[PDB]
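Novice: Dropping the structure in here first, questions after.
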Amino acid sequence: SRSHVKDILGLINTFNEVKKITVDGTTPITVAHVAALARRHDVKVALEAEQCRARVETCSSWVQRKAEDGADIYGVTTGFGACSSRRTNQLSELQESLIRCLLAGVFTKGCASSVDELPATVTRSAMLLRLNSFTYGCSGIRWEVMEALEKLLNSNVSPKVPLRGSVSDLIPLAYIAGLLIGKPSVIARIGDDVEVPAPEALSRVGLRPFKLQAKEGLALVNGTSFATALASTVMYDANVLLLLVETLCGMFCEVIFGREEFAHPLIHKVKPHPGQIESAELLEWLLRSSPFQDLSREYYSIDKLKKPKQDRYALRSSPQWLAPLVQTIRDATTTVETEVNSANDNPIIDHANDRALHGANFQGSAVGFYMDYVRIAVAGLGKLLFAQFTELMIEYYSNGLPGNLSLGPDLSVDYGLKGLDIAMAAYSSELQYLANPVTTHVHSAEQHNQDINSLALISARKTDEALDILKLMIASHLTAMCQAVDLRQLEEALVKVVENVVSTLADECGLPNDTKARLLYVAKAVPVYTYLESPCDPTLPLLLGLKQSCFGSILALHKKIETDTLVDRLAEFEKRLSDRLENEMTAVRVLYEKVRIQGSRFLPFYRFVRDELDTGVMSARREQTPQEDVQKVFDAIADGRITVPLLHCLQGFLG
Amino acid sequence: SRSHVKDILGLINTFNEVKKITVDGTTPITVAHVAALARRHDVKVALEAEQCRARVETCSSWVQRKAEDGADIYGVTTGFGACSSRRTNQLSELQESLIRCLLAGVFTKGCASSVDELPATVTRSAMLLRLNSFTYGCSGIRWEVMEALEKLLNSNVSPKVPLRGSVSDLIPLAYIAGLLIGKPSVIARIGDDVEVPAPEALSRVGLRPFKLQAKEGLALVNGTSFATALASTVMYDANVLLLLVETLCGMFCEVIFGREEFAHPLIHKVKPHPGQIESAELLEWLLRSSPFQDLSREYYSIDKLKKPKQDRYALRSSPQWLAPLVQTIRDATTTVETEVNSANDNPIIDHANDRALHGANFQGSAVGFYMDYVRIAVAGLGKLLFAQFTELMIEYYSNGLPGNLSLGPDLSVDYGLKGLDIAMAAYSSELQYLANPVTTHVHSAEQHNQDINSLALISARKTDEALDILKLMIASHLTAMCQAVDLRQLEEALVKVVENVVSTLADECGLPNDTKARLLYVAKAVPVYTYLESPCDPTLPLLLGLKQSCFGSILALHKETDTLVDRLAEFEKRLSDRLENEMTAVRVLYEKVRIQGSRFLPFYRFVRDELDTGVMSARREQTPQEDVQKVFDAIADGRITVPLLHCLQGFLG
Ligand SMILES: O=C(O)/C=C/c1ccccc1
Ligand SMILES: O=C(O)/C=C/c1ccccc1
C-alpha cells in the first residue's frame, strides 16, 4: 500500500532536508540519514539524554557492580574468542589488551588496486551506527563514552582505519576504540584531512582519553557498524540509481520511437509482481501524451507493413526486467535499516532480570547476504542500460537515427559516440564479474571459533564498486539520449525542408499532380540520415526513391499532357534539385547547431544536460571530446545534483 | 502476524493432503500444489469450466473474428521475434511453422555431466502451469485445447523434452505444442516408462491432433512454464529443507552440549530481523526443559573455570545466520507463486477493449533472479551444516565426544565417521561453487532481438542441483547426530560404573576418606572417551589423575605411611583387574533413556528404529553408506517429514 517511487522520492527528500539526526533508542535511523551524515557536514548528531540516559546508566552500573564481585560473564571476567576458558579478575587490563591485539590492520601507500584506507565517510557512518547501537541500553558502556562519540562526529574527527581485516568488524572498530582511549599509534583526521595522533585529536575537541571499565572494550569492538554503515550508503545510492534508470527507460522509449503500450496496466495486472506493476505504472505516466510518442505513431503509420511491429526486449521487457531489481533493492533497504537500528553486541545485558545473555548479534549475515543480492541486481540494471545503449548505436535498430548517433553529414570524419559504445561494453563486463557472491567464500576463522562468518563488509565494498560502474553507465546512457533528441529534432526539421524543396520545385517545373503526389510521399518516407551525407547521390535512398516514382509516374500517364514534355520537366526538376537541395538542408542544420523536447516529461533532463551543464549536439565541429561531455553528467550523478532534474521530472506522479 | 514455520508446516500439509488441483483462474496454485502434482500420481487436475470457460471462449472468438476479417496484430497476422516486419493472412500454417522451427533441442544418450532430457515431473509441472496460465482469458487459445492438457496431465502423458535450449521457454514449450498437434518426431511417455510417437499418444487417451488457429502456436510457446514449474518444486523443497535444518540446529545443541541461552528471545528482540526472531523462537521451544541441556549444564559445573564459557559460532550464531536465508527462501516462494498464477504470454488480448497489447510477460526475470538468490542461501545452509559437522568430529570442540564420533574402545581399528567427515567437505565445496549467479551471463540473442533474457530455467536447474547436495549433507548430519546421542547416553552409563568401581574398590582396600574423595572427583571430572580404549594405562587421563590424587593424599596425611602405600598398591592391582571388564559389560549391554524426554525423540526413533540402524562401531557390519543411504532417501522421499512434524507437534501460536 505504497509504491517504491514514493518511498525513494521520500529518501531523497530526507537526504537534502534533514539537519539533525535524532539518536535516542526509539526514532528510526534511515538509510538516507546515514548518507546525509556521511556526505553533508552541516547535518549534526543529537544524542537525546532524556530518552536513553537512565537505561544506559542502569546498564552501566549493573556491569560495574558485579564483574567487581564474583559474576562470570563472557565480556567482563572471561577470555575472548576460542579462549573463553580464561577467567580473570583484572577488569581494566583485560579490556585494553583486547583493543591492543585487534589493532592489526595495514595501511597501503601507492595502491594501484584499491584505496589504501577506509574512506572517512564510511568511518563516520560507522561511528553513527556504533553510537546508535548503544542507545538500546544493552551494552553496559558508560554514557560519557557515548557523549564522546557524539562530539567526535559533530567535530568531524575520525580514526584512519585500514581497508581490510574484517570478516564481519573487530579490527575496524578497534580504531574507534583506539581513538577513544587515546592510543598514540592510531592517527585521526580533523576535518581538513589534517592528521594527528589520537590523544592530540581528543585534545582538539576538549576530550581526555578514557580508561576502559569492565566490558567496555568488547562493547566497543563487538558490532556490525562498519559493514552496515557502508551497506547503508550503498542502499541509499541503489535506490536513487534504480529510480534513475527506471525513469531513463521512458526517455529511451521517446528517442528510439518505442510503443508505450508495453507499459499498459493490464499487461502487468495480469503478471502482478509488485516491482513490475510499479515500474510499469511510472512508465505509463511518463509517456502519457508525450510529443515523441506522437512522432513515433506517425513513423509506424508510414510504410507500416515494412517496419517492426514490436520493440526489442530492452524496451518492451523493461518492466518485467526491473521488477525483481526494484524488489531486491527495496527489501535489502529494509533489512539494512533493521540492522542499523539494532543492538549488535555481545553479551546482551538483561539488567531487569539480572543476567548477561551470550548470543551472536555481532554476526553480519543479514547484511552480507543482501549485499550479495543487490550486487546481482545492479549487474542487471547494467545489462538493461547496456542493451538499450547498444540499440541506439545501430541504425538497423534505432529506427531512423544514424549509426553511432553520428551527426556531421560527412560520416568519414565523424564516428560519433562509438567510443562511449565501446566503454559501455567494458563497463558492463566488469560489472557482471563483480556480481559473483562473496558469502560463498567463508573460511573457518579465529582458531576455528568463527566457523561461520558473514564477510558483510567485503560484500558491501564490492556492491559499492558495482554501483560506481553503474554511475558510469548511466552518465553515458543519458548523454547518448540527449544526443538522440537533438538528432530526432534535426531529423524532423530536415524532413520539412526536403518536402518544401520537392514541392516548390514540382511547382516551378509544371509537374502534374500525380507526379507531385508520389515524389512528396518519398520525401516523407525515406529517412534523412540514410542520405544526409550526399542528398543528391543516385545510390542513396532519396534519389533512388524519387527516380523510381518518376518512372512509375511517366508510366501511369503517357496518354491524353505529352510524354516528351514530362521528361523535359523531370530533367529540369532533377537539375534544380542538384542546385538547391543540399544547400537548404545545410543551412537548416547549421542554424540548429546553435522544438519538441519542450513538451516532453524529460525536458528537465535535456535542459539540465544541455544548458545547465553547458553541452551541445556532438559533431566534428564541436571542440569538446566525448569525455568532456560525459564527465559533466557523471559528476552530476556522483554529486547528487542529478536528483534535481529527477524530481522535476517526477513532480506530481504521487497517487 | 504470521511465522514462517507455520507457513512451511502449511505447505507440507497441502503437499500430502491435496487430492485435486483446482485450475479455474481464480484460486491460487501454490508451490505445494505443483510438487504434489509432480510427485503423487493420485492427485488429479480439475479444470473448472464454470469459473473461466466464458472469458476463454470470448477471447478465443475475438481472435478468430479479428483474424477472419483481416488482419493486423502481432500474434495473429505478423511474423515472430526479429521478423515482426512480416505480415501474412495465412494463419493456420503460420502457427504450424512456428512450432516446427522451435523443435530444435537435442537429446543425449550416455551423458555423464547431466540427465540428457528434462525429467517427466518437471515436464508435467510445466504442462500444469501452461494450462493455468490460459485460465485468465488473455491468450486466445481454444477451450478444447485446455481440456486436452487436463486430459494428458490426468492420464500421465507427457512429451520428452531436451534439457537445454531455453533462455527463458520457447523450445521446451514447442514439445508440448508438438504433442498437441500430433507431430510424429516428438515422442511421449505414458506412465510406465513406455514411449510412443505423439500421434499414438493422443490416440491412447482418446484425442485427435489439433489443427492450430491464429495466435494458438504463439500462445502455447510463449511463456515461463518450464522455468517456473522447476522453481516451484525447487521452492517447495527449499522450504521443507530449511525447516529441517533449523530443527537440526537444536539437535546439535543437545548433542554438542551447548548453552541454549543463545536462543533467548531478548537477544533477538533487540536485533529484530523476522527470520532471526522466528528461528530463535523455534530453537528456544525445542530446547526448553531438555534432558540433554541438563547434561550440558551438569558438564559445565565440573571444572567450569577450565571449560569454554561460550559455544562456537555454528551453534551460537545460527539464528543470525538463518535469518537472511529464511527470508530469501520465504519470499522467493511468494514470487514464484506470483509467476505460477499469471498470464505469461504475448500479446495479451484485452478483448474487453478490442485490442491486442504487445509486451513481454514471457520474460522470466523475476524467477531467474530469485533462483540466483535462493541458490546462494542454500549455500549458506550448507556452510552452517558443514561447520556443525566439523565441530562434532573434533574432540577439542565436541566437549567429551570421541574424535570422529568413533565408539569401539579400540580406536586403531575404528575410524568412525571420518569418511562422512571428508564427504561433507566435498559436498560443501561443490555447493559453494554452484552458488555463482547465472543471470550475470545474459547474451544478446535471437538476431539481437532478445538483448535481455532471464536464463531462469538454467538458474532453476542449478538451484535444483544445490538442493540435491544439501540433502546429502542433511542426511550425513542427521546420522552423525544419532550416533552422537548414543555416545552421550553411553558416556553417562560408563561414568557411573567408573565411579562405582573406584568407590567400592576404595573401600575393599580400606583407603582413607580423604583419598577416596580425591579419587572420586577425578572419576567425575575426567571425560571417559579420553581413556575408554585402555582405562588402566598410566599415561592416559584416568590413572594419571588418580595417581596424582594418591600422591596429594599421602602428603596430606601426616596426622601411617607404609601401610597406606600397601593399600594404594592393592588399589591399582584391583582396579587393573576389574575396571575394564565393568566398562565393557556396560558398553556391551548398551549395544543391541535421556532422548525419550527430548523433543528430538521422533528423529532418533525414526532413524534408529523405523529405518533399523544402530550405534556405528567395528562390530556392526553395516557401512556408513548403508546407514546414511536410508536417511538420505527418507529425505528424498518426503518420509522425513513425519518425524519433523511429530517433533514440532505443539509449537503452535
Ligand atoms: O563474542 C565472541 O564470541 C567473540 C569475541 C571476540 C573478541 C575479540 C577477538 C575475537 C573474538
Ligand atoms: O514476442 C516476441 O518478441 C517473440 C516471440 C517469439 C516467438 C517465437 C520465436 C521467437 C520469438
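Residues displayed in chain B correspond, in order, to Swiss-Prot positions 7-174, 178-568, 573-605, 618-678.
When the header is checked for method, it gives X-ray crystallography, 2.4 Å.
Cβ atoms are placed via backbone N, Cα and C, with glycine included.
Sharing the record's features from Swiss-Prot:
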- B:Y80: active site, proton donor/acceptor (ACT_SITE)
- B:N231, B:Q319, B:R325, B:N355, B:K427, B:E455, B:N458: (E)-cinnamate binding site (BINDING)
- B:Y80 to F: Abolishes enzyme activity (MUTAGEN)
- B:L104 to A: Decreases enzyme activity (MUTAGEN)
Novice: DSSP on B:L104 (mutagenesis position), three-state: which is it?
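Specialist: B:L104 (mutagenesis position) sits in a helix per DSSP.
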Novice: For a quick check of understanding: among the binding-site residues B:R325, B:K427, which residue's Cβ has the most other Cβ atoms within 10 Å?
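Specialist: Answer returned by the neighbour count: B:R325.
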Novice: Using Cβ atoms only, which of the recorded positions B:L104, B:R325, B:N458 are under 8 Å from chain A?
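Specialist: Correct list, in sequence order: B:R325, B:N458.
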Novice: Distance between the CA atoms of B:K568 and B:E573, in Å, given 4 unmodelled residues in between?
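Specialist: In this entry the gap's Cα endpoints measure 8 Å apart.
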Novice: Nearest to B:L104 (mutagenesis position) by Cα, among B:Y80, B:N231, B:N355, B:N458 (recorded positions)?
Specialist: B:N231
Novice: Ligand 2 is in the model; which of the binding-site residues B:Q319, B:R325, B:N355 have a C-beta less than 6 angstroms from one of its atoms?
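Specialist: Passing the 6 Å Cβ check against ligand 2: B:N355.
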Novice: If one looks at the chain holding B:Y80 (mutagenesis position), which residues at least 6 apart in sequence have a CB under 8 angstroms from its CB?
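Specialist: Non-local contacts for B:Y80 (mutagenesis position): B:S90, B:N355, B:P356, B:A365, B:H367.
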Novice: Among B:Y80, B:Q319, B:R325, which recorded positions lie by ligand 1, judged by Cβ under 6 Å to any atom?
Specialist: B:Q319
Novice: Can you tell me how many other Cβ atoms are located within 10 Å of the Cβ belonging to B:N355 ((E)-cinnamate binding site)?
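Specialist: Summing over all protein chains shown, B:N355 ((E)-cinnamate binding site) has 26 other Cβ atoms within 10 Å.
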Novice: Rounding to the nearest whole angstrom, report the longest C-alpha distance spanning B:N231, B:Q319, B:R325, B:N355, B:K427, B:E455, B:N458, listed for (E)-cinnamate.
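Specialist: Result: 59 Å between the two most distant Cα atoms.
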Novice: Around B:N458 ((E)-cinnamate binding site), how many other C-beta atoms are within 10 angstroms of its C-beta?
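Specialist: Here the count is 21.
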Novice: Between B:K605 and B:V618 the chain has a hole of 12 residues; just give the Cα distance across it in whole angstrom, please.
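Specialist: Flanking Cα atoms: 14 Å.
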